[PDB]
Every structure is written in C-alpha cells, then in structure tokens.
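Visitor: First the structure, then my questions, so here it is.
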Amino acid sequence: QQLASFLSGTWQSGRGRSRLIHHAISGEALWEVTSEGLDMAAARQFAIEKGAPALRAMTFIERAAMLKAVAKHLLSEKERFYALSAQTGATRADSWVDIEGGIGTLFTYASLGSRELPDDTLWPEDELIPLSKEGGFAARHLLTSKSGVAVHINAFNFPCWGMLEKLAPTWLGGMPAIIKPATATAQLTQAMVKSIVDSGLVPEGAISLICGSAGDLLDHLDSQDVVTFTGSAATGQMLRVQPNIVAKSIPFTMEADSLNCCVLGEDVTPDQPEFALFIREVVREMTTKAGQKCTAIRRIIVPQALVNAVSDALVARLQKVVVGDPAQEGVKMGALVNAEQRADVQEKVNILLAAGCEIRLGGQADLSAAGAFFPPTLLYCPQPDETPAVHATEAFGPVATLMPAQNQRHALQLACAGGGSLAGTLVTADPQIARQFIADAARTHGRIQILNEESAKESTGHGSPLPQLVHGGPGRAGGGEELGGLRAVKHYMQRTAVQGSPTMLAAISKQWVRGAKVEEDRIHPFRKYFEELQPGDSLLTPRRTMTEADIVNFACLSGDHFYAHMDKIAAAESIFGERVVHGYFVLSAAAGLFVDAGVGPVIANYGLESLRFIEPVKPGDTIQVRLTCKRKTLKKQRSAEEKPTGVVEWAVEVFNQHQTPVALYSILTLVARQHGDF
Amino acid sequence: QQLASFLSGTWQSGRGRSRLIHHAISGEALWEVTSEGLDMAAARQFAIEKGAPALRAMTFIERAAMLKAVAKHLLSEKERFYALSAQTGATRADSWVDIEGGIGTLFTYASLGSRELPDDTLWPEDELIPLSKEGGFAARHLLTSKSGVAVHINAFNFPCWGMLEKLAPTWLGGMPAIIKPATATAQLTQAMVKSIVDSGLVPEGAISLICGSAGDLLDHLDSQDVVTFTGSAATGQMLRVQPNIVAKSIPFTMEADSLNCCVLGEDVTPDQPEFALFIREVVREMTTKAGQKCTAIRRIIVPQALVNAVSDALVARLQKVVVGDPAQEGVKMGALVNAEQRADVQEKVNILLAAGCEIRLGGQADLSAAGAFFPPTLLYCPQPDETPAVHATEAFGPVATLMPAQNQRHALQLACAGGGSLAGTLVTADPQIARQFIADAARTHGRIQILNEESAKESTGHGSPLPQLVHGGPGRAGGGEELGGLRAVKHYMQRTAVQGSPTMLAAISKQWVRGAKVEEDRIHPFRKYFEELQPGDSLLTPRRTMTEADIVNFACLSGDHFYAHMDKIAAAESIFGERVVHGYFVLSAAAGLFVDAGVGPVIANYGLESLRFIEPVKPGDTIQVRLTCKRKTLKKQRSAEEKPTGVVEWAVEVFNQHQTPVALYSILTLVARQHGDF
Amino acid sequence: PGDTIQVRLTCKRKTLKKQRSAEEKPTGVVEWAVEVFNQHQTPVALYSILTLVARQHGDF
C-alpha cells in the first residue's frame, strides 16, 4: 500500500528503495514509503511560481483567517487522525496532546495574527526612528515575506504538532512550505496534508509533502529559501554543512536531542506538597508518550539527603504504570514507534550502565516481542561530576537518571553541565532559590518552569511546548528557536531598514508616520467610515487656552492635588519653576478638541498606546491638536450578524502657541465598516 | 617593529611566519604581524574565568555607563587614531567617518542602554503572558548573558568602526570579546584596544586582541561562545563548516560582499533636482573610501532613455575627482589599502570586461606604482539580463557598472538579480514607485533608502550604516544582521521562556507582574525614596463612586460630549446599552485616588505606557485602585550637581465593586534618590 | 431631567452690509432660526439669533 506524496499539485509515489512503516503494537508492516525518481526541482518551482505569489498577495488578516478556517476544518475531522495516531503506539492522552496541540497552535497563531499584525502585505515592526534635526530624514524597519520556500524536516515525535507548529508561522509569514516528515510516522502527517489540500481553504502550491528521502532538493534551493530541521544531532550537523546551503547562506534552524533536567530545591522536605508534585511531574514526563517527547525529563537532580527518599517515592509510583496495548482498558502508557527505536534506547541504556550507572527500576527490554514496548526505566549515578557520559548520552524513551547534589550550587553546575537543554524544571517554594537558579542556568536552557503548589493547579506541564513561548535551546539542543509567538514569523521574513523622507516612509508602510504629508478634507475624520479613511487623513482642531481655572477645576474634579499643580510655594522650587497644567487634563482637553460628538462610524475609544509629556503646559498657554489617521486594521467578522468593524489607530499631537509639541501619543478606535464579509 | 596582540591580560607577539603591513601611499613595509605559538585556549580561558563574571556582575546601566566613559576616553584621544588612519591611505573625511562613526556607535548604544534596558543582570523583554483561567500559571521571556566569549573577525574596510559596532552590543550584552582584525589594517585596531586597556574603565579580560592567524581558537570554543565574521564569501563559508563550530551549534554570523544597487525612477527627468542628487549620490558612494566600504554602489540601474544622459553626467563629475596622496592639498580621494587589493580589483574589472562590458571611464590601473592607487572606473553593460557575471562579480574598489532598464519592472528584476545586497537606493519623487520597489525588492536588500529632494538635505548617505538600523542582508550579503539597535544585543544573549506562578516570575524578573504577591507597608508608596522602594510595594486606595454628575462635569470640563456619555437615546442603541463614564475620567479619578499631594520623592509623572479599557463603567459603579511598583531603573548622574533620580514604572489596576478589572495600565515616574553617584 | 434636547439650526435671512470705507471687513447680517426639541420631537424652544458673517468679496 504505497504512501503518496503531494508535490507539483499532484499525489504521486516513487519507485525503487522503500522503507517500511510498521504498526507499533501489532508489529505488521502496513505502509512502505519511497520518493525515488520524483522531481524535487519541479516541486520547488511549482511552490515558488504560484503558491508564494498567492500567499504574498494575501494580507496578514486574510492569512490569519485562512489559518483559523484550516484549524476549524482539521478540528471537524480529528477522529480520523486519532484512529491513525493509534497506529503509532500512542494512547488517547498522547494523541490528544499531539492533535489538539497542533490545532491549538493554529488557533493561537490565527488569533495573534488577527490581533497584532497589519492589514497589509508588509509588516512595519517598530515606530519611526528620527535621524535628522529638521525631521526631513528618518528610517523604520519593515518585514517582508521571502519569495522562496520553507523546507521543514520533522521528527517522528509529533507527526501532526511538529508539522503545524512550523506551518502556522510559515504561512502567516507568506511563505510556501515543503514538509519532509520522519518516515516512521509519515502516514499520520500525510492524512492532515490531504485534509488541508481537500479543504480548498489554501492557495494551490501553498503546501507540499515529501514522503521518504529528500533526494537532491537541498541542492536546488536559493537565498530566499529557509530550512528547519528536527531530529538526531548527526543528521542536522550533516545538513548544516551541505555545500549548496552554505554557499547561498540559506537560513538553517536545527532542534536536536536535549538532556532536560529537573532540579529539586534544598528548601523542600518530604512533608511538603512540593515533594509530591515533584514526584508526580517527573513520573508524568517520564511516562507521557513513552518518554518520546523532546522535552521529556532525562536528568533528575536532587539533594543528597533526599536521594534515598526520592528513589523510593518514584519507584513505587513508577511501579503502578501499566505498559501495554492502549486499546485494552487499564494501560496508561503505550509503546515506542519502532523496533529500531527500541534497540537504540536499549543501546543508550547499556552505554549509560557501562559508564558507571546502577539500575533502580528495570532497564532491560524484550528485543524479540512484536510490539515496541520498553518498561519504565530509572537509573542512578553515584558520581555525577566524575561521569561525563551521563551529561552527553540521552535515551529517547522512558529512561531518566537521578543524581545527588550538594549546597544548591553543585545542583546548578550539574544543570548547566547538560551542554544546553530544551526544557528545565525547578521545584521549590523559596523565591531566592528560583532567582539564583534562573540567573545561573537560564543561559543553558530555552525553557525553565518553576513548579510550586500555586503553579501546579493549572500548569500545562514541563513537556508541553506552548505556542506563545520559545521552543529551542543552545548547544546540544541545536541553537534554534521556534514557536516564540510572532518571533517565529520573523524567521520566515527579511528585515529591511528603509530610510528616506517621512512622506515616502508613510507611503511605503501604508501607515502615517511623524512628519509625513497629511490630507485635510474639510470633513471631520470621525464622520468617515473605515473604507473612506486613509492613513494621513488629518484634522487641525480649534485652540483652547489653558487657564488657572482649568488647573483648579481639573484638580477638584479628579481629586489630584499634586503640589506641581495646586501649590505655588512648592512649584516655585520645582524643576518647572511655577505651577503647571495636569498632563491628564492636557489629554482630556485634547479629547474635547478633536472628538466629534455626533453618532457616527466611531464606536469606541477603548485604548491609548504610548503617551509621553515632553514640555510642561503653563496657564496662559494655548494648546492645539493635530489628529491624524496612523494605521487601519480590518477585523474579520466572527459571525453573519456582527457589526463589521475595524481598528483605527490615531496619532495625536498637542502643541502650544509656539508650535512646540507638548504631547505625543496614539489612541485606538473601533470604526464601523460599510461592507461586511460574513 | 612587531605588532603586539593583547591576550591573557598581557601584550605579546608570535614567532615564525609573518605578514607585512605596508604604507598605502609610501608602499614601505612598516609593520609585520604574527601570532604563531600564542596560547589561544589560555586566552579564551582567561576571558571566560574573570572577564565574563566581571561583566555579568554589572547591571545594564553600569555597562552602558562603561560604554559612555569608553566613548569619551576614545574621543579625547582621536588625533592618534587620525594619524594612524592616514597610514591606511584614507583622507580626513574617510578617517572622520570611521573613527567618529565608531565613537558615535558607542555613544548611541550607551544612550539606548541607559534609556530602555533594566537595572538588573537579567532582561525581561516582554509583558507577562497569562496561561491559565485563575492566573496561577503564567510565563515570560528573559534574556540572559551567555557565559562564553564573542569572537569577532573583522574586515580591513573599517578597522575602528568595524570593531566598535560589534564591541558595543557584545559588552552591553555582558559578553567578553576576542577581536581578530584584518591584518592589512590591524595596526589601527590595536591602538584603540591599547587605549581601552590603558583607560582602566573596563574589567580585566573584557577585551582581547589577536593580530595575525587565529590558530586553533575555533577548535576550543563551546556552546556558550558566538562567532561574527566580516570579509570574503569564501573565508566565511570555510569558517561556517568548521567541525567544532557545527558540532557545538555555535552561533555564527557572516557579512559578505554585496552588489549594492542604485535604481533611478522612471518618473524623473534631467530637468528635475532628483537627477542631480542621484548623480551626486552615486559619485559620492563610488569615491568615498576609494569605494572600499561594503555598502558602496556597484550596480547602477537607469531607464534606457536616460542612459546616454547619465553616462555623460557621471563621467564629467567623475573626471573632477583627483586621486593622490591625501596629505597634499587638492586630493578628494585616497588609495586602496594594499597592492594585493589593487591586483584583486584589477582582476575583477578584467573579469567583468571579459564577460561583455564596455569601459566608460578608465578601468586600467598602474600595477607597478608604489602607492595602491586605482583611478575612478565606470563600466557599461549593454545586456544586463543576458550577462550573469555582472550580477555575481563585485570589484572591491572605485568601480561601478551602469545598465539600462525598461517599464520599471525590469529595473526591479535587475535589482533582485543581485542575489541579496547590504544596501540599495531608489531615487524618485512618486510614492507609488517607492511602494512597488520596496514591496518587490526589500526581501533581497537589508537596507533601502528612498532619496528625494526632501531627504537629501540631511541624509547621512547611502553607504553610512547607522547604529539604530540593521546592517546585513540575505544570500550573497551573508545572511547576518548587526547594529539593529537593541536587536544586536539579543544576538549575544539566550532567550528563555520562564514559566511558573506570577509570584515566582516577579521574584525572578525583579519586576512585579500581574497576579503576584504584593507588600502593603501602611506608608504611602509615593512617600518612599527610590532606594526604599521595592517591586511589589503596593497601595489599595479608598473607593470613589461614579455618578451621573461626574459624567456631566467631566464632559463639561474636557469638552468631550461624545454620544456614549452625554446622549441617553443614542447610548440606548449602543453596544453598552446605557450611557457610561469617560475612560479618561476613570484614568483621572484613579490618579486622584492614588496620588499623594505632598512634596515628596516623586518628581514628575511624564508618562503612561499601555492603557486598555476592558469593561464599561456606569453611574452608580464604585471604582478602586491598586497601585503597585512594577519596575525600577536608576539613572546615572550626567554631572555632580544634578538631582539623583530614577525611573519607576507603576502598574495601576482599576476595579469596579465586583472586583472585575475595568482599567489596566502603567505610569512612568521620576523618583528622587537619597544617594548620588557623581 | 432625563429629557434629551436636539437643535435644528437653519439660516433664515441674509442682509448684506455696504462697506462704509475701503479698509472695513465686508460683513453681512445673517439671522438663524434655532429649534430645540425634546426626545418626543416636540419643540421646547423656538427663537432667532443674529450673526455677523464675513464676506469673500467687498464693494469699497
């Protein structure tokens, strides 16, 4: 039964050398996978010529909506993916974390994209940077989608989450994706790809899949392509030195095997709840996914005195875990994905034992059984500082080593001795211990969780990588970063400093910037609908003279009698030298000047972005307000009856009678739209 | 005369194979450089053991102050550097751009560090990310200094700017630097290093210099080290595939040769000022530094009709440039740095001519003269789309090629055909042309300037890389990024997502976060000095009942009679369903509730960071304010008489009678300090 | 209290004023009818205001 790969817009399979996908439980070969003789250059060309322009033509809002629609479509058909994930030897809980994590990642990226990405094909990331005394020359940073292709090479650990976690920012960045999943679990990935292709929610060529060898795809890539890799250190190190990749300076991101630690604080004792939740956390991370998650705990660092206690409390809890076929009731842990994986894990355990380690709970597995089952294994290292192999060798299975520490600094040294890790946990109740541990060991771990009684109530766990947080680490972990929210998007884009006149930068950004040309229409901007508004549509308001009465009345009404406003004697000795107008009164008076009272397209204010008071305002000063449309962001209608609205940001500039700016800030608004989009 | 290298805290030179530094004008060998037999592992160990902890112990404010002090010290001794830069064959203008650019970079990084980096050894980059319904589990990103060493390998182009542009963010990131300058101009770099070492403003081992070969330093590096490279593509590609670098996943940044373009818009005509300033820009970039700056213009893309005009206007302007010894009056352009450089430039010119190019102004140089002089050269390509060598070969000298374009899209294709560039210029007056050009060609250029009449008045130039903007580009440009303001700092740090209870994250960050434990002292927080304040010091204010009178009075005083507040009929048909209290009145009433009136440590408000109105406030609702100290930032005294002040950020949470948060924002304040620091 | 007022302002009459000199600002008298209604559209106030409005073109 050939596993088809989707490339050049067609489902096709290769001929020649084939690799077998076996059922993890049954042991029967149920797929064979090959891509020999398929034209990889044609696949790349197809993705570039039509997928990439179609994605680039879409705005970020449209791409976020496409992600949301794809997330809903995939969620509707989750049962198929559950059935196919059962073939990988994962329980319902493991399939839940994989599939729902993937779909949750898509939802989260869609929400983030909708909330805080521009309604444009270009992304101005920062505010204008002044570079001249007159303000005739400035610059700002843009992010533009790369015109090439993103090549994602995934591991077998998360066939579905591992795809969508890279696919969501790749698509949100406007880049077509070619996905090369790990062979061992490729059959699952294909199914989701099929769904997406059959959804008709994506442009043609926006997604391609290669089942089997990548052939010579990496030899056909150019400067505008990117490569992401997850798997063994050796394979990624081989790919990093690819002559074509190094010649064209192609961005290459690698995530590799990591020795994730779990440090027990010296403040905790067996009587504390911290002890119990530490044992529970370690066992959960060891047993979930048969410890085949890249964030599973491999090293357990505990105080010397506590060792003999912990070694008991784990084993008993680790004894209750039942390893078997997840279909039958009473199994809480499945099997590994492959017999080859089991042999590898056994080899790693044997290496650790040969390098001075003691079995606390069984490390020998049956290397003749049809199922790829491995018993929960706990090892012990009496000399952690004299055994380097415990800090270099990791078993990609339900295997962890516990080691003693002293004086809370030896623990930090042992945590840092990993040579770089993806995740770390410290279990403590003392804030100072947490501070010291982070300050000394965050440089070697990409994620650290401080687990206490308060956190454990709703903690998503040590091993679950959330889409709002970075997934990566230095050194042995590979040196990549992923899933850092919008950070990930910026890996599929080119950052360009654009210099020039503010007017030119405003036109380039399709956002008004300080010092740019404005349009005054003689129609008040708040009376215009979202569609009639343009960035640069501006109003110069009537003036208002600030009086001593204004200071007194605002201080009375607000209750703020701060000495700088209401005490002459003290204000004489202040930096200003006399009593001044309240900053918030300047803001309030400005609002009075520019706001149109009538019922209109403006729905709500709801926001104020970045307020600085530059110059004091004195009685007898006269303020004037320039109100300019800065940025427009359409909001997709969540239903059919909802009022079609858009987010409009307005730059407000408040000047005095000398035209010197006294207040500069931005307000957010909701403006009603004439035309909806269901 | 041996050129000493500063490593292991000592000035020392090597023995054996030596390379000669010649005077660019005279041609006499005046230095010889060698580092054979010097212990590179000892240098690395020395930098790591004492330089790195000493830098890491310092806060960002202290490190910014160290940068500022070093900048002032270097500026005091600039004449020595001018005299030594004269030996490199650079004019006073070129030496000015190099030395003052370097010192300006140091000043700018110091200012940026002082303004917007925390008063701590850790850097929380973002706001708290909620990850639970109760708010018991959250996460935020920290940046921590790497414990290793930064190895900077620089080019001969900017011996001093090229060092300081990397040194300023490396030190601001808390990382020791080992600098390997290009041999050809190493004598200049050494001098500045000497000054720094002799300043006593830096910790011991915070800076090392290697003059000559790097030996086997790259074989001794670990996961916590970083490498930056500038120079030829071949050398950087060789370094990228170093077995030790690829094994330990050591961050490697490369900047390589780029074919910087200058596109002339189709809207411009010879009668327009745009034409003149285009000619002036192209000639300036060609002639400055004898075109040895990495951002010099190499390709000139002009409309077909304009070609014969431009080809004339350039040549005449290019004829007036006098090439000779800069010491004698009437030379506006110096020589190249080396005879080897001259031979290389001549070889590249000959390659271009062999690949179908025509001389418009002389390309043949005297390869027997003592001085490394090269005449200003202008070439012409009749078939730009049929000659690939014009889009791959660059001459690192005063050489540029002009080529025709058509229909404004062929120009964009030719600009993108460079395969990635550091800088690009478009000369135009039409905003739509600028928009199209950016939208289609920003993905292949790291910096683009739109040059018009308005910009040219104070434009710093096409070739000058400013410290607030990114310096880098994809593909042929190397794929690095540098000088992106604080972005650069983050390349020398590890980004770690820290998860846990808000209380633990507040302790870890030394900044109060939403939902964390607070301290109520029964002393009002505004009455405490900066030193007595702690993040988490909080006050729960008295309550104030919002009334219809309050709405009317605030609308009257401010002048804002928006229908949502002052019209019952319209407010009935709004989303809220009845008239509500002004958001700014909620803000003003909150200020009245928490502000202490008395003369005290609080000096000014000056700021409001991020305001969102979550829930409407109705008449008969009662508001209460929780005011908490969020972040403290000490300000270094610029003089001895200045009042010692610090920036304190306060989180303000305004609730209604149901304890539901109606306003969440942050205010900035200046708080006086008891103890100054001169 | 609790009534909501709305105002219709309409130009009622225009009366040009002859310039007495050459430097005087050319102005005209404009009368405006003001109608103030409540939420039931029942008129609660009816009156006229006088105004001086500047002219673009004078007549010496």
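Here chain A follows Swiss-Prot, giving residues 2-679 in order.
Every residue, even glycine, has its Cβ placed from backbone N, Cα and C.
As annotated in Swiss-Prot:
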- A:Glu256: active site (ACT_SITE)
- A:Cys295: active site (ACT_SITE)
- A:537-648: domain 'MaoC-like' (DOMAIN)
- A:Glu256 to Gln: Catalyzes the formation of 3-oxo-5,6-dehydrosuberyl-CoA semialdehyde instead of 3-oxo-5,6-dehydrosuberyl-CoA (MUTAGEN)
- A:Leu143 to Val: In strain: W (VARIANT)
- A:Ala440 to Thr: In strain: W (VARIANT)
- A:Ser611 to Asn: In strain: W (VARIANT)
Visitor: When C-beta separations to chain B are restricted to under 8 angstroms, which of the recorded positions A:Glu256, A:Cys295, A:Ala440 qualify?
Guide: A:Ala440
Visitor: Would you mind reading off the Cα separation of A:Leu143 (variant position) from A:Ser611 (variant position), to the nearest angstrom?
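Guide: Spelling it out, the Cα of A:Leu143 (variant position) and the Cα of A:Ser611 (variant position) are 20 Å apart.
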Visitor: Identify, in sequence order, the residues in the chain of A:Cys295 (active site) that are 6 or more apart from it along the sequence and have a CB within less than 8 Å of its CB; answer 'none' if there are none.
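Guide: The list for A:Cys295 (active site) reads A:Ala156, A:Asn158, A:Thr231, A:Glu256, A:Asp258, A:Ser259, A:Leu423, given in order along the sequence.
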Visitor: Between the Cα atoms of A:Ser611 (variant position) and A:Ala440 (variant position), what distance do you get, rounded to the nearest Å?
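Guide: Cα-Cα distance, A:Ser611 (variant position) to A:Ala440 (variant position): 31 Å.
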Visitor: At a 10 A cut-off on CB-CB distances, which of the variant positions A:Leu143, A:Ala440 has the highest count?
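Guide: Ranked by Cβ atoms within 10 Å, first place goes to A:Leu143.
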Visitor: Going by DSSP assignments with H, G and I as helix and E and B as strand, what are the residue counts for the domain 'MaoC-like' (A:537-648)?
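Guide: DSSP composition of the domain 'MaoC-like' (A:537-648): 32 helix, 32 strand, 48 coil.
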Visitor: On a simple 10 Å Cβ count over all chains shown, which one of the recorded positions A:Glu256, A:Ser611 is most densely packed?
Guide: A:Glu256
Visitor: Under a three-state reduction of DSSP output, how is A:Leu143 (variant position) classified: helix, strand, or coil?
Guide: strand
Visitor: Is A:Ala440 (variant position) helix, strand or coil when read with DSSP?
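Guide: Its secondary structure by DSSP: helix.
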Visitor: Using DSSP with the three-state reduction, classify A:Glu256 (mutagenesis position) as helix, strand or coil.
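Guide: A:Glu256 (mutagenesis position) sits in a strand per DSSP.
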Visitor: So, in DSSP terms, is A:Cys295 (active site) helix, strand, or coil?
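Guide: In the DSSP reduction, A:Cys295 (active site) maps to coil.
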